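S.K.: I have a structure I would like to understand better, so I am pasting it below and will then ask my questions one at a time.
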Amino acid sequence: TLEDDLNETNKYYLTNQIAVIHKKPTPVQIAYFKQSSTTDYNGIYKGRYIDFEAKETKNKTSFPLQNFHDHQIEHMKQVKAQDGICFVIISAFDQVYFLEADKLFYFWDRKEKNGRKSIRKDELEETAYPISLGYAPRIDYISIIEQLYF
Amino acid sequence: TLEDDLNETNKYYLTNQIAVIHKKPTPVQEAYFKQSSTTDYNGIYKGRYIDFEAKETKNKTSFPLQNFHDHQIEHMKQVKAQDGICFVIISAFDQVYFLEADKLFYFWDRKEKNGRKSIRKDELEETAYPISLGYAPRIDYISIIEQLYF
């Protein structure tokens, strides 16, 4: 489960003073569950604002785009206009991928022209970066941020 | 009320692409409230991570430091050590002040040590910057972040 794995990654980065990244809790209107209008994960690494969402699927062929909603994407685009580090982490096809926000916007924006509602495996492998899994941290997405931004 | 005003302030910054800052949802447990281990505001302005807490008081002489809590202060230490912009917004004595995180560590680290588990009107008036109240941003804390850091 991606969410547990990111909890333990995030604790590991905090505890070792590498980064300070938290998952925002589910909103509750006071009671009922609401739909957040942002991504769930944000925080700081080396001065910079880091913002992402994280989704997994068991589909063997493609990642359904509806795992995300428009408010997430719109927030991500607002983050990008402020020069934030913003992306998604996708667990699919026995791997875990870091997909830059620009690339996710490409897939999101074309989903209405021809019914392309999923990112195919080959489409994801071409556009996204495999993240190295280990024991600790579990999902080392900060090393991708280091490679691409520092 | 500080919380509605910061909401409108943050929507205004968002709408005009000045910054992307949100209050995080309060964590909950069938109906129970839980203590958050971070501050309630964070986001991005001009590439940088922004993080803050905001509190009000009636009281006319002094600001009770137990308006904050240990976990919040430790989070802020972490944030500042990560070279983020961190601070608090205090609504008191019919004014609104931006108090840099360093200054508030001062008062907090001298909290258990000997006695002084308040910031006295005059104490705040010397350490923290008055915030311009307005129609537009209701609470123009970014102006002050912009002076101090840019």
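Following Swiss-Prot, chain B residues are numbered 34-62, 78-198, in order.
We read in the header that X-ray crystallography, 2.3 Å was used to get this structure.
Each Cβ is built from the backbone N, Cα and C atoms, and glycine gets one as well.
One mutagenesis experiment named in Swiss-Prot is B:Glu36 to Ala or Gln, and its note says Loss of activity. Taken from Swiss-Prot, the feature Mg(2+) binding site applies to B:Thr86, B:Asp88, B:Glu101, B:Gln120. Annotation of the published mutagenesis B:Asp88 to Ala or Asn in Swiss-Prot: Loss of activity; the original residue is retained in the structure shown. Experimental mutagenesis is annotated in Swiss-Prot for B:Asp99 to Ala, with the remark: Reduces Holliday junction resolution activity 6-fold. B:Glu101 to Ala appears in Swiss-Prot as a published mutagenesis result, with the remark: Loss of Holliday junction resolution activity.
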S.K.: Just name the recorded positions among B:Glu36, B:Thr86, B:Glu101, B:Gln120 whose Cβ comes within less than 8 Å of a chain A Cβ; none is a fine answer.
M.R.: B:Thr86
S.K.: Which is it, of B:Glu36, B:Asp88, B:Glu101: the one of these mutagenesis positions whose Cβ has the most other Cβ atoms within 10 Å?
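M.R.: Of the mutagenesis positions B:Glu36, B:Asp88, B:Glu101, the most buried by Cβ count within 10 Å is B:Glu101.
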S.K.: Excluding B:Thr86, B:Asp88, B:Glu101, B:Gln120 themselves, which residues in that chain have a Cβ inside 8 Å of the centre of the Cβ atoms defining the Mg(2+) site?
M.R.: B:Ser84, B:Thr87, B:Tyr89, B:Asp99, B:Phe100, B:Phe116, B:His123, B:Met124
S.K.: Rounded to a whole angstrom, what is the C-alpha distance between B:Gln120 (Mg(2+) binding site) and B:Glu101 (mutagenesis position)?
M.R.: 8
S.K.: Long-range neighbours only, meaning 6 or more apart in sequence with Cβ under 8 Å: which ones does B:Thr86 (Mg(2+) binding site) have?
M.R.: B:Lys57, B:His119, B:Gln120, B:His123
S.K.: Given that 15 residues are missing from the model between B:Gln62 and B:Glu78, what is the Cα-Cα distance between those two, in Å?
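M.R.: Logged value, Cα of B:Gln62 to Cα of B:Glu78: 8 Å.
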S.K.: Specify the secondary structure state of B:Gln120 (Mg(2+) binding site) as given by DSSP, simplified to three classes.
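M.R.: Its secondary structure by DSSP: helix.
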S.K.: Given the recorded positions B:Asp99, B:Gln120, which one has the fewest other C-beta atoms within 10 angstroms of its C-beta?
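M.R.: Counting other Cβ atoms within 10 Å of each of the recorded positions B:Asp99, B:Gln120 gives the minimum at B:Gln120.
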S.K.: What whole-number Å value do you get for the CA-CA distance of B:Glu36 (mutagenesis position) and B:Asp88 (mutagenesis position)?
M.R.: 11
